[PDB]
Amino acid sequence: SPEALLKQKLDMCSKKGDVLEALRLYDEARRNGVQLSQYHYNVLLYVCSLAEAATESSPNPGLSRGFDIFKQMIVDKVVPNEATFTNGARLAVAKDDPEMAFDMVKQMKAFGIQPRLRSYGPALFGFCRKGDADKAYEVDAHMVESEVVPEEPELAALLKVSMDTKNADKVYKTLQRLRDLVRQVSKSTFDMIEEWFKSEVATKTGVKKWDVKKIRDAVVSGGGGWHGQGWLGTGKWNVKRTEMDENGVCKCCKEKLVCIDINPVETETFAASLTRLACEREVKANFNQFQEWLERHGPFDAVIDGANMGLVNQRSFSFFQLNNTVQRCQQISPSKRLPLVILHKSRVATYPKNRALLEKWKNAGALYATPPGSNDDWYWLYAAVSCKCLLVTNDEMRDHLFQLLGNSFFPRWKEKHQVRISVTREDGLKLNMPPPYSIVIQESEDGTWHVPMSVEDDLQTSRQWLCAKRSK
Ligand SMILES: *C1=CC(=O)c2cccc(O)c2C1=O
Ligand SMILES: [Cl-]
Ligand SMILES: [Cl-]
Ligand SMILES: [Mn+2]
Ligand SMILES: [Zn+2]
């Protein structure tokens, strides 16, 4: 078959990086009357993206024809899959021309195609590299219109280009988007925010007088921890790297950070999504059987990830560590409820009194053994969300399938619900409880900023904050 042969030969072109041959096969296909499909185009886009951008000549046919191929693919009305967007972006990156990259996203839009975050990257990051804030903000407006939500790298580039063009309003807006969407910032973003607050433009942007009641109302309206009404105060910012004490009090300025509530409606929506996700990945009847069991049990004050409590910092499963955690959770329960222990059925062992205790927990309504083949993470997570209670795990809950849970609601929920264990020689096992404040960029009523750095494990490493406070 002619289409199957083209596929065969383009696959070989891809495997060898033979761009001049792929372009001859593409043309030969036009001359032969062979219709290209989604798959054919996706190989061509990949193959074309391997061509270099020409510094010492007019651009090479590889990238030049690649953009013509992308334009023809869209004109044919072939449906893009995830490899189309990825390969389209690789081409844009190779060309290193943000205007042409932005033209690709404009083309998609004009033919009713929803662009992906990675399609915008080459455009946004290209314009930001050139210091062209105006085009960067056009690309940003285009994303907002298309409902593609930026991540930290896009916001960081927007912040940097705003700083470069001395645009204090855009710096302010971008910092609010970082607060809203990212909460805690990477090292590179943290350093960039510090540079902003110490800069001349920051020193010279401000207001001496403002309506304290308009600030008050925006604080109530926003959910807490910010107001969004603009830079306040005047003069130089005193900018220090610092820490919060266990109560959320800044060690530099003594401001008490606030605790931001989670709207119960968001929690309901999240619980429904979690249930849907769990049923897609588990055997539906297994997960449903747990849901039915959970409805008949409780109440619970805590849910334990049994595997994690047994295994964290251990060379093999420690019944001691599991059992010590159960006991300690029961002790902090106001009515001494056993925590709900979630374990794999293969665990539920070798010492008779330990097996007897596991069976006693089960008989007390405080243990569920997840079935053969299951991923027990869905079970303890659904349990803690549904019971609105503490979740005891040292799992960071960020990688692999935890990415399916998103980066807005879930990190906020974790912060309020996750209990982690730590062990010392002097004291043994400790429960580390949720903080009494929210670890998020905060803007106070008087215009003081506290910016938290993102870290892997905030019990291992002491989290650095920026305190930016006007010196007058
Ligand atoms: C925010 C404030 C607070 O006082 C508190 C107390 C106990 C448990 C919490 O999660 C919180 C909180 O998130
Ligand atoms: Cl209660
Ligand atoms: Cl005993
Ligand atoms: Mn697990
Ligand atoms: Zn402070």
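Shown for chain A, in order and in Swiss-Prot numbering: 95-442, 447-570.
For this deposited structure, the header notes the method as X-ray crystallography, 1.8 Å.
Just so you know, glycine gets a Cβ as well, placed from its N, Cα and C.
Annotation source Swiss-Prot lists Zn(2+) binding site at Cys344, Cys347, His548, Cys565. For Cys344 (Zn(2+) binding site), other Cβ atoms within 10 Å of its Cβ number 21.
Sequence-distant contacts of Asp399 (mutagenesis position), defined as residues of its own chain at least six apart whose C-beta falls under 8 angstroms from its C-beta, comprise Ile436, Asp474, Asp475, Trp478, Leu489, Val490, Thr491, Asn492, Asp493. Listed in Swiss-Prot as a mutagenesis experiment, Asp399 to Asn is described as follows: Abolishes ribonuclease activity.
DSSP gives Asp474 (mutagenesis position) a coil state; it is part of no helix or strand. Neighbours of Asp474 (mutagenesis position), defined as other CB atoms within 10 A of its CB across all chains, total 22. The Mn(2+) 1 binding site feature in Swiss-Prot is assigned to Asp399, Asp474; the stated evidence is a curator's inference.
Where Swiss-Prot documents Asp474 to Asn as a mutagenesis experiment, the accompanying text is: Abolishes ribonuclease activity.
The note that Swiss-Prot attaches to the published mutagenesis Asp475 to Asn is: Abolishes ribonuclease activity.
Just so you know, the Cβ of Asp475 (mutagenesis position) picks up 21 other Cβ atoms within 10 Å once every protein chain is counted. For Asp475, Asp493, the entry in Swiss-Prot reads Mn(2+) 2 binding site.
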Remaining residues near the recorded Zn(2+) site, that is with C-beta within 8 Å of the centroid of the site residues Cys344, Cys347, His548, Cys565: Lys334, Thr336, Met338, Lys345, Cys346, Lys348, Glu349, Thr546, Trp547, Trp563, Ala566, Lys567
Largest tally of Cβ atoms lying within 10 Å of a Cβ, found at which of the binding-site residues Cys347, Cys565: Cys565
Cα-Cα distance in Å between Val442 and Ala447, where 4 residues go unmodelled: 6
Which listed residue (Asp493, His548) has most other Cβ within 10 Å, given these are binding-site residues: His548
Conformational class of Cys344 (Zn(2+) binding site) under the three-state DSSP mapping: strand
Neighbourhood of ligand 5 - recorded positions from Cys344, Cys347, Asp474, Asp493, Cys565 with Cβ under 6 Å: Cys344, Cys347, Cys565
